[PDB]
Amino acid sequence: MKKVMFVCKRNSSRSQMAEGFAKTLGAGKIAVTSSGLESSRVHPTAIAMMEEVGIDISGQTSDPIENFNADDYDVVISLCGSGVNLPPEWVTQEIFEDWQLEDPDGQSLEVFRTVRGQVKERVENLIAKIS
């Protein structure tokens with residue numbers, strides 16, 4: 001078992017999703033956390049759109065990434081391409097991955113369902129390489 005941070009360049013009004021799927025798919029395998037890069041909260045829409053899958057994320061972002069320690073986490077997932085707006089210790093973890101995905105913010109429920117499909121496959125691949 002190992003710890004994973006899931007993040008985007010900014011978190012205010014962004015849905016991200018992959019953190020909620022990673023603990024719903026693999027919490028007996030890995031520990032998952034999500035954080036802001038500045039003082040923020042995930043999309044209020046994200047809770048209801050991840051709850052279509054039964055996913056529990058009501059208050060998951062409480063603190064910025066820079067409030068934590070990077071070396072606690074073997075993996076850091078940047079969901080919006082590069083991490084860039086975070087300290088260098090988070091890009092230097094062993095499984096630092098840049099995922100070039102979209103965010104559901106500003107677009108339809110069909111895009112939330114599209115992102116859930118793409119993210120499910122990405123998160124299952126992540127777990128199946130870090131297992």
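Method of determination (from the header): solution NMR.
Each Cβ is built from the backbone N, Cα and C atoms, and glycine gets one as well.
Under the heading active site, nucleophile, Swiss-Prot lists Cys8, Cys80. Quoted from Swiss-Prot, the note on the mutagenesis of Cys8 to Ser is: Abolishes arsenate reductase activity. Quoting Swiss-Prot on the mutagenesis of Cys80 to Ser: Abolishes arsenate reductase activity.
The CA atom of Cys8 (mutagenesis position) is located 5 Å away from the CA atom of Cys80 (mutagenesis position). By a simple count of nearby Cβ atoms, those within 10 Å, the most crowded of the mutagenesis positions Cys8, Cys80 is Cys8.
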